[PDB]
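Data block below; observations after.
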Amino acid sequence: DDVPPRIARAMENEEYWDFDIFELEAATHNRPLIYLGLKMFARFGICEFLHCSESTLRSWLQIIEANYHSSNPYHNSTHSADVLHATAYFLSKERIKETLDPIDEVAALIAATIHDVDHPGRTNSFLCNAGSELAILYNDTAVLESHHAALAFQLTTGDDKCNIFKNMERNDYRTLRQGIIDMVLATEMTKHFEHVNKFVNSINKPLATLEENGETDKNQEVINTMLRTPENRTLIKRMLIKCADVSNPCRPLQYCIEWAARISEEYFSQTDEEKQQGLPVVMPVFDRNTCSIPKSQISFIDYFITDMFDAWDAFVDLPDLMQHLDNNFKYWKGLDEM
Ligand SMILES: Nc1nc(Cl)nc2c1ncn2Cc1cc(OCC(F)F)ccn1
Ligand SMILES: [Mg+2]
Ligand SMILES: [Zn+2]
């Protein structure tokens, strides 16, 4: 409640897409998730739904954010705060409110908070090839993604003060647990095109068929009934967490460049270690001695981001994000200068 002024000023216009997350990072001293989490959870009313105190929520945000590695350029507390901001923005849209339930809103915001907890600044492929403790523990199968969700519940339910899922019905927690686990696992790279294609085939293509008929009152209930099913709601949640996780190319110009620099620097750390130890180089293009950052972002946007956000835009309607995506794509093209 009694928040200091710079951090209060940093979280002024938080409902808007244009948001200075790096000012909040600098203001909070690499503790943006606890301050942004408290406001976002209070605005939606998470602890009113979950039945918990503010002290229970603060201890949960404290222990979670502590396990985020500050030494990592990209995968740190500030990334999850940005993903939590992206998640809350999509939940606030007219399409998502009428489609999803309050249990899904809570599942999304909690998942966004924990989705990269205890990230070692290294990919799944690095851990499997190196033979890391988690690679052996999870059998080279969603090594990081399973560790993020597992460790999050270990820290939450393990301690009594940190447990936000204390005063809940066994059925409500069981449903909410499965919802969070699914969204955290859906962020995995290998399952990208599977989750994108299912969103197009099961939601967008049927919805395009029904919208061609008209705006009839009976037709809206057919659209509502179809989208609100347990299967399609899960596919929307899978798509929402995936877009929110990689929303940095659809941000304002100065924020887009900063996120690109961090994730690039993180891959160069991995590439130097792989060459030193004598491991198989999984990302040869991302080497500090050879990598064009502008050209790499153009490759990244064309392969993954363009088609994903196109489908997501068709469903939700996101004029700000696609306008930023166009401006940032043209900016990287301008930096060639040859
Ligand atoms: N601007 C970005 N560029 C690159 Cl090269 N990687 C990024 C970026 N922002 C997050 N990451 C991590 C990531 C994300 C990823 O997402 C696949 C799909 F969700 F986009 C696949 C592999 N690494
Ligand atoms: Mg991850
Ligand atoms: Zn992530």
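Chain A uses Swiss-Prot numbers throughout; the residues present, in order, are 482-819.
Note that Cβ sites are derived from N, Cα and C of the backbone, with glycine treated the same way.
In Swiss-Prot this protein carries:
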- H556: active site, proton donor (ACT_SITE)
- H560, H596, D597, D726: divalent metal cation 1 binding site (BINDING)
- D597: divalent metal cation 2 binding site (BINDING)
- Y748 to F: Increases sensitivity to several nonselective or family selective PDE inhibitors (MUTAGEN)
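Where Swiss-Prot records a feature, it is marked here on the structure.
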residue	record	contacts (Cβ under 8 Å, 6+ apart)
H556	active site, proton donor	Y549, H550, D597, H600, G602, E747
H560	divalent metal cation 1 binding site	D597
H596	divalent metal cation 1 binding site	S561, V564, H629, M664, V665, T668, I722, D726
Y748	mutagenesis position	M764, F767, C772
With every protein chain in view, how many other Cβ atoms are within 10 Å of the Cβ of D726 (divalent metal cation 1 binding site)?
21
Helix, strand or coil at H560 (divalent metal cation 1 binding site) [DSSP, three-state]:
helix
Where ligand 2 binds, which of the recorded positions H556, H560, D597, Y748 are close by, with Cβ under 6 Å?
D597
Determine the Cβ neighbour count for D597 (divalent metal cation 1 binding site): the number of other Cβ atoms within 10 Å of its Cβ.
24
